[PDB]
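See below for the structure under consideration.
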Protein chains: 2
Amino acid sequence: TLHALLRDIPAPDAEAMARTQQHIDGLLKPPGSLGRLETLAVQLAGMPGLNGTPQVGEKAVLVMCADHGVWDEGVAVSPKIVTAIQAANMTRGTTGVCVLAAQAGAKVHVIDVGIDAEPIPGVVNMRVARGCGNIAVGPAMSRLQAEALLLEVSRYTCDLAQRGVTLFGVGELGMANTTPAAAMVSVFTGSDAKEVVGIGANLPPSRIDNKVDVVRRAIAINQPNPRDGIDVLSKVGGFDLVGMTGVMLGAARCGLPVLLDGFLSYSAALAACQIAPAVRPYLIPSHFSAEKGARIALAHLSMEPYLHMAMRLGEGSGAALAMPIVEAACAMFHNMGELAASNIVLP
Amino acid sequence: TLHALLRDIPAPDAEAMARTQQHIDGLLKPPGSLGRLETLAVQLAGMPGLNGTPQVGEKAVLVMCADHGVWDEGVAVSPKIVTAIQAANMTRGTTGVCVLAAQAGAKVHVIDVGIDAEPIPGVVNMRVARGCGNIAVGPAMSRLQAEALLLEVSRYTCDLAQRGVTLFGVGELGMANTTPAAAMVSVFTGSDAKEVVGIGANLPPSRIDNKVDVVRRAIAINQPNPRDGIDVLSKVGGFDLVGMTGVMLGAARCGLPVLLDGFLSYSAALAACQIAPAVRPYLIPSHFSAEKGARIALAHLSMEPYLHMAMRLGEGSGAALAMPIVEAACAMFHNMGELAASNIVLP
Ligand SMILES: Cc1cc2ncn([C@H]3O[C@H](COP(=O)(O)O)[C@@H](O)[C@H]3O)c2cc1C
Ligand SMILES: Cc1cc2ncn([C@H]3O[C@H](COP(=O)(O)O)[C@@H](O)[C@H]3O)c2cc1C
């Protein structure tokens, strides 16, 4: 039951956070001098799945892949098959997230939640259908299909926790997916489409007008309820967006941290927090996406990314890049010396 | 001869940069989607010491330690001995830079260029004197002493290059050093002291006025020539600042990259670029320091850091934290697959 799932998400452990802060203040450095690295360590200490201390065991990046009917509206320059081809490359370790994950010592899990092609060997099969419906003329899927995918992905995610995974990263792969992502952001934040529609995978500037038009039509035609995150996902979202939201709900239920990626992921996080506000404390930003609507989405999530790389690739590449930062906060916490031990006293 | 040194700094290799850009454009991703990670890889390809390709061999962080006479003016809350104590801890691996360097697989070299205490076993000895002169009433040192230290540090730095080191990080340790750092930044940028004097190691807000006053006096009394970087360093700088500038000149001469740290390092980089503009292409920013004058210093260096961590510890801790990013750009370059190989064609 999805209701049980959402009900059982743990609140953060304030007691462990207090012990953590005290320990950090006593380290060999002026109090608060390591800034965000200190607040990150405290955040981690409060997550129940981490056993009262900032720590990182195995790391995994979950890449949700799916095609979208809205591609027919001419909102993407990349051929539709690129989704299936790149998904295949994910199993070969040659994509951007694969290379960055390897560099961070993380494993990449490629999940097909709705690719419009024959099944790809090596890819986790959780496909709902061959691509979702064209949001410009109707809903992407039924509410039942959205809830079912959320549940299955949430379970798969927390199941990995039993394999030693303590840190997740979310990612996606799907031609035309920056369109539903913009639709969702517009609805959740109440911002106009023009302010949130970006160039995605190098869409020519002369084709942007059409993209904005399609986004408005999707909203006018479906009339999604902004107060109902699942309604929004099933109407103007996509299977990949749903999957990403599911990883966030699964990690939160598991009491573990999840690193966001770029714009697509911010869209999924807005949905996840709308569905269950208790998910918020488990989300960790990675980078500040070069996508046009990134600033608005992040402001509504009250998040300030650590990395400013002007990145806009997607795939969970930003999440993988930030993993070393999470490990750095843990190393600081566990390995630094203490002031008292050196007889150093500071006001 | 310092003149020879500055004369022999190599210009970047445009031919290798062109080959690099072509290769990056052909990788499995929409052109330019990895943003700053792509420009970083190209920057590295142009550095002659890297052999025409983005690569990272051994990594080292050089921490310059020294005391300052200006401490007597009440501009620092930390006792003067903390410099010597922390320098000792650097050899034990318990400080913040030590923990972060280990995490990045880098070695920390602790160099005493002017600590006001007995020599510390395990620390590289290059001390000019026991602390520099109080800049509030005169110069920190003679021009001869500044040039000599620049030379020695520059040589030590490029000598490490022969040991397999291809990536450097600069750092410092010295109670009261945010004062000369502010004086230098004010002089090089023409900004008022009030706009560049920060709280350093948690200086109380009620003591800031005095700090600004001391900085103005240092400048009025010494009258350093902003067009002469060495004049500025020897008059209102410190031994640690000089050492940091020396690492930058040494790495540039060696045709290798150097990662900056925080405010202290920005001050040393302004000097280094004033002395030899050819040093600029070898400098790589790490993070955006929480120090008040950071924004102004960075704007004058035309640099945009990758990490926003609100860090203000110093020691080269920011430089160590960014090393994984440099390695990430190299991994992307060498390990990603190619579009043509997957028959993917994009406008
Ligand atoms: C070769 C290639 C690799 C990619 N890896 C991620 N994306 C990104 O591009 C898509 C969204 O952009 P849009 O809405 O404009 O279609 C997603 O697949 C996203 O992951 C890629 C796109 C391409 C072409
Ligand atoms: C325990 C301790 C460890 C440090 N590590 C770096 N700094 C930083 O503080 C000093 C500059 O700040 P100010 O100008 O206010 O004195 C430098 O040593 C700098 O590296 C430290 C300072 C302290 C107290």
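Chain A uses Swiss-Prot numbers throughout; the residues present, in order, are 3-349.
Keep in mind that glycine also has a Cβ here, set from the backbone N, Cα and C atoms.
One mutagenesis experiment catalogued in Swiss-Prot, A:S80 to Y, is accompanied by this note: Alters specificity to use phenolic compounds as substrate; when associated with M-88 and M-175. There are 20 other Cβ atoms within 10 Å of the Cβ belonging to A:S80 (mutagenesis position).
Looking at Swiss-Prot, the entry for mutagenesis of A:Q88 to M says: Alters specificity to use phenolic compounds as substrate; when associated with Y-80 and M-175. Summarising the environment of A:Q88 (mutagenesis position), the number of other Cβ atoms within 10 Å of its Cβ, over all protein chains shown, is 26.
According to DSSP, A:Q88 (mutagenesis position) is assigned to a helical segment. For A:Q88, the entry in Swiss-Prot reads substrate binding site.
Among the mutagenesis results in Swiss-Prot, A:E174 to A has the note: Decreases specific activity for DMB and adenine about 20-fold. Decreases specific activity 1600- to 15000-fold; when associated with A-317. The residue drawn here is the original one. Within the same chain, residues at least six positions away from A:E174 (mutagenesis position) with a Cβ under 8 Å of its Cβ are A:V65, A:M66, A:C67, A:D242, A:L243, A:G245, A:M246, A:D263, A:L266, A:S267, A:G316, A:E317, A:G318.
Annotation comment: Swiss-Prot describes A:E174, A:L175, A:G176, A:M177, A:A178, A:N179, A:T180, A:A203, A:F265, A:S291, A:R314, A:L315 as nicotinate beta-D-ribonucleotide binding site.
All protein chains shown were included, and the count of other CB atoms within 10 Å of the CB of A:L175 (mutagenesis position) stands at 28. Under mutagenesis, Swiss-Prot gives A:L175 to M with this note: Alters specificity to use phenolic compounds as substrate; when associated with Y-80 and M-88.
Of all the Cβ atoms in the protein chains shown, 28 others lie within 10 Å of the Cβ of A:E317 (mutagenesis position). What Swiss-Prot says about the mutagenesis result for A:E317 to A is this: Decreases specific activity for DMB and adenine about 50-fold; crystals bind substrate less well. Decreases specific activity 1600- to 15000-fold; when associated with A-174.
Within 10 Å of the Cα of A:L175 (mutagenesis position), the following recorded positions from the list A:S80, A:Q88, A:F265, A:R314 place their own Cα: A:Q88. Chain B comes close to A:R314, taken from the recorded positions A:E174, A:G176, A:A178, A:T180, A:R314 by a C-beta to C-beta distance under 8 angstroms. For A:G176 (nicotinate beta-D-ribonucleotide binding site), the Cβ neighbour count at a 10 Å cut-off comes to 33, with all displayed protein chains included. Under the DSSP three-state reduction, A:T180 (nicotinate beta-D-ribonucleotide binding site) is assigned to helix. Cα spacing between A:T180 (nicotinate beta-D-ribonucleotide binding site) and A:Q88 (mutagenesis position): 17 Å, rounded to the nearest whole number. Proximity of A:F265 (nicotinate beta-D-ribonucleotide binding site) to non-local residues of its own chain (separation of 6 or more, Cβ distance below 8 Å) is seen for A:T180, A:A183, A:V187, A:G200, A:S291, A:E293, A:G295, A:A296, A:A299, A:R314, A:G316, given in sequence order. Nearest by CA distance to A:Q88 (mutagenesis position), out of the recorded positions A:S80, A:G176, A:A178, is A:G176. Taking only the Cα positions, the spacing between A:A178 (nicotinate beta-D-ribonucleotide binding site) and A:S80 (mutagenesis position) is 8 angstrom. Checking the binding-site residues A:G176, A:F265, A:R314 against ligand 1 with a 6 Å cutoff on the Cβ atom leaves A:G176, in sequence order.
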